Amino acid sequence: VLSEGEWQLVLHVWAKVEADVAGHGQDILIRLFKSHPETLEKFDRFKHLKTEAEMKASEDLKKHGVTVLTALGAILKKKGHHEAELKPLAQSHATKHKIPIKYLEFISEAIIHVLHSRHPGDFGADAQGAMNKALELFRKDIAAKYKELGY
Ligand code: HEM
């Protein structure tokens, strides 16, 4: 469980993210797709993209980054009490989109990297550690729902 001090670190950097949700979502998805090309393939919307420049030029990719980061921000602000927010997400991701937990680990890495690049002064090691714990908690809870569903 995260402590109150850890949640404060998480939400302090997250408030910086929310000044530019779309730009952060672009950066995160591009990093994910470049670092882990199998993830791109899960998106019929995006698997035509062949280059970073094409990814950066795609308005639809920017829209999905907003969708993803909006959902994550709503989860983070629940400070662990995110059961209702995870139910639909775990269901769609296990049974429709088919996103392994490992791919959630990869996007978590991408989130952390982009937050460190964009917000170094608010993303020292303490805050990195807290955000890693928050994203682990997310993954843990989704994983339990996947297991229930046999995914
Ligand atoms: C922080 C982690 C993530 C969050 C919060 C998140 C959130 C969302 C949301 C809110 C939606 C739309 C509602 C829904 O279908 O449930 C969605 C759709 C989707 N997401 Fe996730 N997502 C995350 C990670 C990923 C990863 C890592 C992948 C792939 C590697 C992925 C693949 C997809 C796909 C394929 C869709 C459907 C897109 C479409 O065809 O419109 N997501 N996601």
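Using the numbering of Swiss-Prot, the residues shown for chain A are 2-152, in order.
Recorded method is X-ray crystallography, 1.1 Å.
Placement of Cβ uses the backbone N, Cα and C atoms for every residue, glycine included.
Annotated in Swiss-Prot:
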DOMAIN    2-148  domain 'Globin'
BINDING   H65  nitrite binding site
BINDING   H65  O2 binding site
BINDING   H94  heme b binding site
VARIANT   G122 to A  In metmyoglobin
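Known features from Swiss-Prot, placed on the structure.
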| residue | record | DSSP class |
| --- | --- | --- |
| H65 | nitrite binding site | helix |
| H94 | heme b binding site | helix |
| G122 | variant position | helix |
Q. In angstrom units, rounded to an integer, how far apart are the Cα atoms of the residue listed as 'heme b binding site' and the residue listed as 'nitrite binding site'?
A. 15
Q.
Comparing the binding-site residues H65, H94, which residue's C-beta has the most other C-beta atoms within 10 angstroms in this structure?
A. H94
(Q) My understanding is the cutoff is Cβ-Cβ under 8 Å with a sequence separation of 6 or more in the same chain; which residues meet that for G122 (variant position)? (A) none
